[PDB]
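Trainee: Handing you a structure now.
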Amino acid sequence: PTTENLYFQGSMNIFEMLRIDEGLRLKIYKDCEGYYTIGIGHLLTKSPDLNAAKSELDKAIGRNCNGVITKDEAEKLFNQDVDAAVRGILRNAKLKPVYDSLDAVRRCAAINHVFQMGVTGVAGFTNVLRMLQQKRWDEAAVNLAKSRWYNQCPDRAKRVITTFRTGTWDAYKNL
């Protein structure tokens with residue numbers, strides 16, 4: 001690795017990670033599951049009704065958005081969503097011990113996973129959680145690859161799985 005390559009891990013963090021996995025969109029759109037989404041992976045609602053999505057948006061942003069937000073607003077909502085995922089892990093009796101056992105990079109993969117799936121979804125992966133806590137990285141990754149989360153939308157989840165396997169940022173290089 002060159003001097004530059006060694007600097008790359010200092011540029012990666014949970015925000016940069018999710019930004020890559022979720023993209024950045026300033027207008028309401030449907031995600032790979034067809035759910036109304038905006039900004040950096042902010043799920044507005046699972047309802048097929050666009051009007052409900054716009055309603056949620058104005059509530060989340062605090063103004064009359066008509067389905068459109070600014071980059072700054074996307075960033076604010078994103079920061080709020082990341083904080084929620086972190087708080088969701090730390091207050092959970094099942095997730096917290098696993099999180100604590102992980103290295104810094106895998107902790108990012110953990111926050112990412114909860115950001116995407118929510119606390120109860122992740123906390124339900126009994127086997128994966130045990131494997132991670134036991135440092136069985138290959139087995140954890142293989143089992144994550146069986147999940148509906150990954151299989152229904154592989155491009156959004158693939159880098160997270162790789163990160164759980166390796167504990168490095170390699171999956172986020174060379175976009």
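One is the number of the first residue shown, and numbering goes on along the chain from there.
This entry, so its header tells us, was determined using X-ray crystallography, 1.7 Å.
Just so it is clear, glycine is given a Cβ too, placed from its N, Cα and C backbone atoms.
Here's the feature list from Swiss-Prot:
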- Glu22 to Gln (Swiss-Prot position 11): Complete loss of activity (MUTAGEN)
- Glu22 to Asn (Swiss-Prot position 11): Loss of 84% of enzymatic activity (MUTAGEN)
- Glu22: active site, proton donor/acceptor (ACT_SITE)
- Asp31 to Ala, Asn, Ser or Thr (Swiss-Prot position 20): Complete loss of enzymatic activity (MUTAGEN)
- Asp31 to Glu or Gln (Swiss-Prot position 20): Loss of 99% of enzymatic activity (MUTAGEN)
- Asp31 to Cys (Swiss-Prot position 20): Nearly no effet on specific enzymatic activity (MUTAGEN)
- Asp31: active site, proton donor/acceptor (ACT_SITE)
- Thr37 to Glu (Swiss-Prot position 26): Complete loss of activity at neutral pH; covalently bound substrate (MUTAGEN)
- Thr37 to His (Swiss-Prot position 26): Facilitates transglycosylation more effectively than hydrolysis; covalently bound substrate (MUTAGEN)
- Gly41 to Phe (Swiss-Prot position 30): Almost complete loss of enzymatic activity. The enzyme is destabilized by 1.5 kcal/mol (MUTAGEN)
- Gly41 to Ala (Swiss-Prot position 30): Almost complete loss of enzymatic activity (MUTAGEN)
- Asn143 to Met or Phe (Swiss-Prot position 132): 2-fold decrease in enzymatic activity (MUTAGEN)
- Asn143 to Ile (Swiss-Prot position 132): 5-fold decrease in enzymatic activity (MUTAGEN)
Trainee: Whole-number answer please: how many Å between the C-alpha atoms of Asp31 (mutagenesis position) and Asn143 (mutagenesis position)?
Mentor: 24
Trainee: At the level of the C-alpha atoms, what whole-angstrom distance separates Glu22 (mutagenesis position) and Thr37 (mutagenesis position)?
Mentor: 10
Trainee: What is the Cβ neighbour count of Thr37 (mutagenesis position) at a 10 Å cut-off, with all protein chains included?
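Mentor: Its Cβ has 21 other Cβ atoms within 10 Å.
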Trainee: How long is the line from the C-alpha of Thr37 (mutagenesis position) to the C-alpha of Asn143 (mutagenesis position), rounded to the nearest angstrom?
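Mentor: Given the Cα positions, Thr37 (mutagenesis position) is 27 Å from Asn143 (mutagenesis position).
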Trainee: Using all protein chains in view, find how many other C-beta atoms are within 10 Å of the C-beta of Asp31 (mutagenesis position).
Mentor: 18
